[PDB]
Every structure is written in structure tokens, then in C-alpha cells.
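K.L.:
Pasting a structure below so you can have a look.
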Amino acid sequence: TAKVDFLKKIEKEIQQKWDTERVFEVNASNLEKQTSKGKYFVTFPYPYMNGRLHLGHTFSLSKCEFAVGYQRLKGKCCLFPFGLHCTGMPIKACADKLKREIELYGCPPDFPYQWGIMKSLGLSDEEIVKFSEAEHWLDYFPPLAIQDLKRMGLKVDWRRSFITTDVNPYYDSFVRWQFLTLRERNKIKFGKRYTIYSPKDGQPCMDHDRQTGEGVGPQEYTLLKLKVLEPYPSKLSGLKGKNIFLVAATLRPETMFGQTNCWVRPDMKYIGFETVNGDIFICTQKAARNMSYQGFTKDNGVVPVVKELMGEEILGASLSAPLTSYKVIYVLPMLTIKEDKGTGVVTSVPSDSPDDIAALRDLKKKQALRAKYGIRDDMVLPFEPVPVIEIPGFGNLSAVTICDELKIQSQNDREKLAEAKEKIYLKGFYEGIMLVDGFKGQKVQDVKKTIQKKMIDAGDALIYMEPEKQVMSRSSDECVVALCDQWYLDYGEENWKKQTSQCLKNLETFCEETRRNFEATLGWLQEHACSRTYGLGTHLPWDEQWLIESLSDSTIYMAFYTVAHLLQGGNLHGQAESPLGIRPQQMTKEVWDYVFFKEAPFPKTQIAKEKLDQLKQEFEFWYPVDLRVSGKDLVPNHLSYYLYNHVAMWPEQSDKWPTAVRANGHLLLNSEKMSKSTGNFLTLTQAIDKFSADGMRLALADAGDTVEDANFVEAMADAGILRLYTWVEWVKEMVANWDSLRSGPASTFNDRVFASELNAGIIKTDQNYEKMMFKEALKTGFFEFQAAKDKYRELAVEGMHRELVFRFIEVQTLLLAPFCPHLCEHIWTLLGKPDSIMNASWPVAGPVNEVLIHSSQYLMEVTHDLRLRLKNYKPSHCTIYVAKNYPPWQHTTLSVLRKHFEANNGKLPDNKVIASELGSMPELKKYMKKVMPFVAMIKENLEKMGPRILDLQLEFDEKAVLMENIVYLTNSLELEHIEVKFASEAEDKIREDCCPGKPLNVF
Ligand SMILES: CCOc1ccc(Cl)c2c1[B@-]1(O[C@@H]3[C@H](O1)[C@@H](COP(=O)([O-])[O-])O[C@H]3n1cnc3c(N)ncnc31)O[C@@H]2CN
Ligand SMILES: CC(C)C[C@H](N)C(=O)NS(=O)(=O)OC[C@H]1O[C@@H](n2cnc3c(N)ncnc32)[C@H](O)[C@@H]1O
């Protein structure tokens, strides 16, 4: 427990040191003077402030945190800014939900929630009332996020932090300029479009204000109106003299020529309501709600209902249907009808729909269903399927044939009906050929929309838009599809889309899966409704009654990052003094044009030229954005809008378009979904309190470098804490006994081995950092680094070398610094370094000798084998025999393997061909049993450690390697003497079975 607290103590000390030193603050006026190795601009999509930051946010931003930590050692100057996204409706929604209980009840409120979740966050009874207003959220949560992040030690220039609502004047002016330019370039358009709409909120319901179906969009249905004829059914007697229609939903209008009846569910609650011209429609409450928000009613969102009934109350009614050859068709029941899809009313196409002929045959079979629901013989019997569409492999009556073949006799055969449905599922879309007059011999794909238009023009059909999948909003409202007027960004313009496609070609995606995601969302995207009326954000500068949603004021704010330090100077809300003395309102459209457009003319403003030139310098220096890391959930929405807006804002400058975007999966905690409802959920401040910042960052580095879901394990973090504490204690011990270390020329065998292993680790870890594979970087630059050091300490019989251990400590610290900068800074000052580790450079690797490394692996294997043989037959004297060359039979088989390897670019044939060729060689008579195990071992070690096992002699001196460590071998084996001999001296068994690299031994 005290180790975590020691880590936290060191962390707080070093954090205060960094703050006073002002190390991570960068200025373009000064950095542009000393040309170094370039700039590195990383961004994290600023998070929503409707709560505290948790572990997923920190895992996602850890990518660019470690990236800055590494890239600064390679000489570049880094810009890691951090904003806070307050725009949106959840903040205001929760504030108003809190005010609801504040005003309708008391403090505390009497029940029979929001106050409970606020108190669960540890707020005082008297301090939750202040949260009835959103401004208190804006004053409360952003400072806590900043505090936690600073406590994590992010290499962030906090002077460039800001807030995103109109409360911030500077960001407000920035978004004003952005959308003014967008509308000036014909990117924003006012129009009436279809959109997922929240009735309780009164505005479109986009991706980040939903709770179910993150990307689900509307779906189109052909809505047939079947007129009800007199004599009306009983329940509709009160609606005499008016026009009554059954509104059936369908997805295949071209089939309506073969209608025989109409299916309703007898146990469903159907609603008859009045439309815009006074007619009466019969559907369900949800269908009517959607139609009312699609202009089907006199008032938007008002459904004047004039009758409620059950499906049984409609059975037997007489209908007149379009297109069909039957002049009067009847309403009949069907048991299997979904209440989530359509209008609850289905048309009957018995020729090409399996469910229809199934239900019709069930009604034609027994009088039980006809008398249970009141169906006489005129409503079912004189109705036969009508040939309309012919599939070549089935005929004019496809459903009839495939349901006679699958031997179905009921409408409740879910499996058989699903199979018959999928068999002819799409074979009607393309290969169908019409048969009715006016369309004989036509491709169904070539006539379906024409017949739909035919029915819509004659007033016999309409267009009904319903959510494809069920959608739920943040405010617990079930959304509809509304055809409403709004301002939208025109992401469907072919020119804009092709330019963004080129930008995607130029963009760096660390895997092809993300490129495919981008291609799909680029081919699928169209108009994007961007206007809200309820919530926080920035108003349209010309339509002050509309606000701008959260997914649209966040497209090019990275440009605002480059000047936020000179505009508002660290004060989040932008309410403090300006460092350059620029008033919040003084930033006009032309001023922003001059700042962000290189070829823009200097306008007439009271601002001095030096200030605006400094701003333009900052922008043109820091741009473009090199890297942007995020979760794979922001690819279908935010990142595509980001590419689009960068293309539209700087259309002549592809060099200002984003460079790279790295996406990761979502974080699991202890291999389980992280959620507050299940128990496992860590916020950033909780995680720091529990594991220290460096321990948390270490366990975060090992989480996951793929796009598959990442795994944060607590036990791994605890083990990392233990290892960090032991490492710091080891460093302290070594600094204490500086004079107890061997010095001079480091010439011993293990000195050279360890030098080469250290350099190879430097090279491998540099590589793994370049690929942002931080798990592999931690593997090669810490765990395996420490394993090499432990082997070096264990094998150094004459004690470790002074300069070599100093170099190992220096380099291990320089490698670990991007993961654990606090511990590394502390150990840096422990070594007596003059400057901070934040000024260091990436360590230079020396020469790497593969022969030494392979020999050390050999010695490891030999020692493991010796200790395993020590298990059985009190020992005191051992003798090892080492073969200088392979014995004759082994040499012959290995020469055959070498020949075959040389034949075809290093592929060894099947052991069958090998055994044949070796059984054809006369010398190999006494050895055919021993042959194939040799080939098996050779293939295993070829797959394991390269083709070097095909060498006829080891690349290094085997006996000399053993002699360099005879002392250690004798000590660790608890023996008195070890005799290393050249195999030729041994007896017959050993001399015959010994081979180089596999030396034998006997006690
Ligand atoms: C896929 C089989 O659909 C076919 C297949 C062949 C033919 Cl010829 C047709 C249809 B289809 O009937 C409607 C509509 O198109 C189709 C809509 O599919 P989805 O399950 O609601 O997603 O199901 C039917 N449907 C619509 N609402 C329904 C509901 N609430 N319950 C059950 N079925 C419904 O139109 C014609 C005449 N029936
Ligand atoms: C620019 C604007 C339109 C974006 C908007 N402000 C926003 O999205 N704010 S946010 O707090 O929900 O997320 C911000 C970043 O943190 C990642 N992330 C979030 N949760 C998890 C998780 N459970 N697991 C893994 N990563 C996660 C997420 O992808 C994103 O890059």
C-alpha cells in the first residue's frame, strides 16, 4: 500500500516542479526561430462535461500522450492541447430535470432520478441546488477535468484550453466565422428534409443525443390506401358519410396487381384518425405518430383520433384496392404480425409472398378459423393467387411452388417460412419479369419506382417514413421520422465528396479496417441536419433562434487551438483579460480570414498588426494536425465531418488537411464491459487514487494497440507498481554502492552480451514506438530490458560493470519516460543529471552482435537442461561433452535438408518425401528410427529460431562459451567441479549421439 503512496508523493512533487518550470508551454514566436526536427501536433476530441472523466477517455488520450512523450525525444516540438466540449443538450436536460425536483418538491425531495445521481457523486445537500442551472455545470465540471488531467501529468499546454458554449465569447466568434464561411460557400442549406426527430425535445435526434440505435436512420415504405366500402363494419357505423382507408405498409409495390385480401392482427389495438383533408386512416398509434410528424395531419404532432378498435372488429370488411384484378377484397386475420414494423396492416400477395399464401391456405382449410373470426365463404374461397411476377427458376406462382415443396400447412412455421422467404428473398428484385398488361416482359428493377409513382399520382398511395430500428433518445423519448425544416450541411455534394475522398486517400489510417469504415461512411453520408432549438451551444449568426449541435461546432476547432493561448490565456470561459489585449467582440469575420487564410488581405480593425501577425504565425506554424486519436465509435460521424470541413475551409491547401487518425477499441475493465450499473467502473481520479498516475499509465500502455476492445487489468497494474518500486530501490542501491562496482575496460563475456542486448532493445523499442504499438514498446523496452539486466546480474560472477550499469539505468529510464515520466524524472535527478529528463534526447544504440545474443540464448538453454537433469541422479562432479561437428548420419540428413532448402526458396518437403529419400540411402540403415525425430526437431527449430539451425557448424565457439561461465554453472548447480570435453574423448553412446548445440552431460 505504501508503495502506491510513495509513487503518488513523487508524482505530486514532480508535477509542481513542471508547473513552476512551465516546460510544456510552447510559443511559435520562439520555436520557429530554432529550426530543429519539425513539429508534432496531436489532438484528442474534447470530451463532454456532463460528468467526470473516466478510464475510457484516459485510455484514448494515452495514445497521443505517449506519442508526445516519445516524439519529443526524437527532437520534434510537440503541441498537445486540451479543450472541453460543453455544447449539446444532455447538460441542459439534466440541469432542468434537477430543477424539476427542486421546484415541484423540496430539498431533499419526497418520493414517490437526478438528485440521486448527483448525491451519489458526493455533493452536499445544499450544493446540488446550484446545479439546477447549466452555468453551474460549466463552472463545476471543466475545472475538475483539468485538475484530474494535470494530476495525471499530461504534457499539455493548458494555456490553450477553452469552453465550447456561447458562454465562451472567443470560441463563439470562431464558430460564427466558420459557419459564416460555410454558408458563403454554399455548404449550409435551409430546407425541409427527413430526419430522426425527438418529439419531447422538438428537434432532430442525431448520433450523440441517442440512447438506442447509434447510427440507425429512416426507412421508406410504400403506404397503400385501401378504401372501405359500404356496408361498413359495425364499429365504424358512427363514421358514415366519411371516407375510410386502411393504410398498409409495404416494401414491394410492383406486386400489388396480385392482391386477394388484406391481413390484420385480430388482437392488436388499431386507431382510426383524421388526416389533413378530412379522411380517416386506420393504423397503429406509432404509425399515426410518425405520419403526424410527416405532415399527414392538420397539425404537426397532433393525431386527431376518432375511433379505437381491435383487429377482430375489422374482420370481414370490404375493400377496393388499386392495381389488383379483384374489384372487392376483404379483411382477414393473420396470427404472425409484428407490432414494431409497419402499420399493423399488411397486403395479401399470395403469388409471391409465403406468409400470405400460408394464411390464406389456413383460412381455406378449416371452418374453425372462419367461424372463430366470422369469415363467411365469399371472403376467402373465390380468391385465387394472381400471376404477376415470374422468377425463372420457380414460375409465375413462386410462393405457391416453394410452399408446396417445403410442405408447409400453417402460418406459424417460423423456420420453414423463413427458409422459403430467404430462398426467393432477392431473386425477385433482379431476375423477376412482370406479366401484367402495360409492363409485360419488363425487368422488375426497371419498373418498380415507375409503378410506385403511378400509384402516388392517382392518390392511391403515399410515402411513409419510419425508424428502421427502434431508437431512444437521451430524454427517454421514442423518436420518430419527421419531415421538418432545418439548416443542414450538404455532405452529399459530389464535388465535396470527391475532394474528401482524395483527402481520405492522403490520410494515414494505421490499419485497413479503419479505411474501410471511412469508405463506407463516405459512400453512405448525405445531408446532415445540424440545427437544434433546445440546449447549449452557439446560435447561427443569422438565425439567432437556432443553435448549432455538438457534432457540427467541433469540426475545425483544432485551428482555434493554435491561438487560444493568445486569445483567452488559460481562463476556460474566456472571461479574463486577453494577453494580447484583444477584446472578445473585436474578432470579426475578416480578422479570422486574415488569421487562418494565408492569402487573405489585412482588414481594417483597431488591432495592431503585431498581434494578428503573431496569431497567423502560430497557426501557419502549428498546422496541419499531424495525429488525432479517438475511439472507433467516432469514425462514422465526427471524423468524417472533420475531414469534410477541413476540405471545405481550406479547399486550395491540401497541406492543411489532416495527416493521420489512429482509432482504438473501447476499454474493458478486468475483461468486462465497463459500466456503473454492474459495479466495475473507474473514473480518472479514482484510478489515480488507486494506482498512482505512473502505475495507471503503465497498465494503460499494456492495454491494447489494436482496434479490438482493449483490456485494463487491475492485477497487471499492481504488478507494475511492485516492479516500479523494486526498480527504484535497485537504482538507489546501485547509486549507493558506486564504488563497489568493477571498472576499467568492460571486456568480460557477459559485458559484451549485455551491451549488445541493450542496444538491440533500444532499436526494437524505437521501432515499436514509431508504429505506436505501445504494448510492444513496453514489452521490448521494460520487461525484456529488465530480463536482460537480471540475467546479466545473475551471470556476472566478477560483479557488474560500473559504466555498463550506469548506461543501463540511463537508457531504461529514457525508454520508460513516455510511459512513466514522473518516476523517470525522479530517477533522472537521482543520477545527478544537470537538466530535466524533458530536455533529454533519444538514446543512441551501439553495435548489435547477433552471434553474442545467439550464444547467450544457447547458454540459457544449456543451463535449463542441466538444472532439469539435476532433478534426479548427491551430485558433486559433472562432465559435459560438446560436439564440434554433426556425426555422419546426422550430417547426411542435414545435408539433404540443406539441399532441399536451397532448392525452392526455403521450403522443406513433407516428411513422407523426406523419409522416402532417406530410406533410399544405404548408409542410413542402422539409423532409420533415429532419423525422423531429427528431422522433426530440425523443422521445429527452423520454425522457432530462423534458418541458422541449418548450419553444419555453430557460428560461435561452444566449448569457449561454456568455459566463460563454468564458475556460474558450478555455483548455481551446487556442484564441486564441471569438466568440459570435446566429445571425441567420451564413450560410444555419447560420442555417437552428441551434436553441436545439444551438448550432453553426465554426473
Ligand atoms: C419481406 C416480406 O415482405 C413482402 C414480401 C412479398 C410481398 Cl408480395 C410483400 C411483402 B410486403 O409485405 C409487408 C412488407 O412488404 C414487408 C416489410 O418487411 P418487414 O418485415 O416489415 O421489415 O413485410 C410486410 N409487413 C409490413 N408490415 C408488417 C407488419 N407490421 N407485420 C408483418 N408483416 C409486415 O409487401 C408485399 C405484400 N405483403
Ligand atoms: C469532437 C466531439 C464531436 C466528440 C465529443 N465531444 C465526444 O465524443 N466526448 S466523449 O467524452 O464521449 O469521448 C471523447 C473521446 O474519448 C473516447 N472515448 C469515450 N468513451 C470511451 C470508452 N468507454 N472506451 C474507449 N474510448 C472512449 C471517444 O472515442 C472520443 O475519442
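Using the numbering of Swiss-Prot, the residues shown for chain A are 7-118, 156-916, 932-1061, in order.
The backbone N, Cα and C atoms fix where each Cβ goes, and this holds for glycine too.
As annotated by Swiss-Prot, L-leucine binding site applies to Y52, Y54, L594, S597. Marked as ATP binding site by Swiss-Prot on the basis of similarity to another entry: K719. Experimental mutagenesis is annotated in Swiss-Prot for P242 to E, with the remark: Reduced leucyl-tRNA ligase activity. What Swiss-Prot says about the mutagenesis result for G245 to A is this: No effect on leucyl-tRNA ligase activity. As a published mutagenesis entry, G245 to D or R appears in Swiss-Prot alongside the note: Reduced leucyl-tRNA ligase activity. According to Swiss-Prot, the mutagenesis experiment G245 to P carries this note: Loss of leucyl-tRNA ligase activity. Under its mutagenesis annotations, Swiss-Prot gives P247 to A the following note: Reduced leucyl-tRNA ligase activity. One mutagenesis experiment named in Swiss-Prot is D250 to A, and its note says Reduced leucyl-tRNA ligase activity. Decreased activity in pre-transfer editing and no effect on post-transfer editing of tRNA(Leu) mischarged with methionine. One mutagenesis experiment named in Swiss-Prot is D250 to R, and its note says Loss of leucyl-tRNA ligase activity. One mutagenesis experiment named in Swiss-Prot is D250 to E, and its note says No effect on leucyl-tRNA ligase activity.
Looking at the shown structure, can you explain where the listed features end up?
P.N.:
Within the same chain, residues at least 6 positions away in sequence whose Cβ sits under 8 Å from that of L594 (L-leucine binding site) are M249, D250, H251, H571, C573, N680, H681, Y684.
Around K719 (ATP binding site), no same-chain residue at least 6 positions away in sequence has a Cβ under 8 Å from its Cβ. Look at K719 (ATP binding site): DSSP puts it in coil.
Long-range neighbours of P242 (mutagenesis position) (same chain, six or more residues apart, CB within less than 8 Å of its CB): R332, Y336, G344, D520, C522, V523.
For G245 (mutagenesis position), the same-chain residues lying six or more positions away in sequence with a CB closer than 8 A to its CB are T576, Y577.
DSSP assigns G245 (mutagenesis position) to coil, not to a helix or a strand.
The Cβ neighbour count for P247 (mutagenesis position), using a 10 Å radius and every protein chain shown, is 24.
The number of other CB atoms found within 10 A of the CB of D250 (mutagenesis position), across every protein chain shown, is 19.
According to its DSSP assignment, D250 (mutagenesis position) is coil.
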K.L.:
Any of the recorded positions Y54, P242, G245, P247, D250, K719 with a C-beta atom under 6 A from ligand 2? Give them in order, or none.
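P.N.:
Among the recorded positions listed, those whose Cβ sits under 6 Å from ligand 2 are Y54.
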K.L.:
So how far apart do the L-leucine binders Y52, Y54, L594, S597 get, largest Cα to Cα in Å?
P.N.:
12
K.L.:
Check the deposited model and tell me the whole-number distance in Å separating the CA atoms of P118 and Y156, where 37 residues are unmodelled.
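P.N.:
Between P118 and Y156, the Cα atoms are separated by 10 Å.
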K.L.:
Compute the mean position of the Cβ atoms of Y52, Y54, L594, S597, which form the recorded L-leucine site, and then list in sequence order the other residues of that chain whose Cβ is within 8 Å of it.
P.N.:
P51, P53, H91, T93, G94, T207, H251, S593, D596, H681
K.L.:
Within the chain of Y52 (L-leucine binding site), which residues six or more apart in sequence place their C-beta under 8 angstroms from its C-beta?
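P.N.:
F88, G89, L90, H91, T207, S597, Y600 - these are the non-local Cβ neighbours of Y52 (L-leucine binding site), listed in sequence order.
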K.L.:
Out of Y54, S597, which of the binding-site residues is least crowded by other Cβ atoms within 10 Å?
P.N.:
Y54
K.L.:
Determine the straight-line distance, in Å, between the Cα atoms of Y916 and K932, where 15 intervening residues lack coordinates; round to a whole number.
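P.N.:
The unmodelled segment spans a Cα gap of 8 Å.
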K.L.:
What's the CA to CA span in angstrom from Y54 (L-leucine binding site) over to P247 (mutagenesis position)?
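P.N.:
Each residue's Cα considered, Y54 (L-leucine binding site) and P247 (mutagenesis position) end up 19 Å apart.
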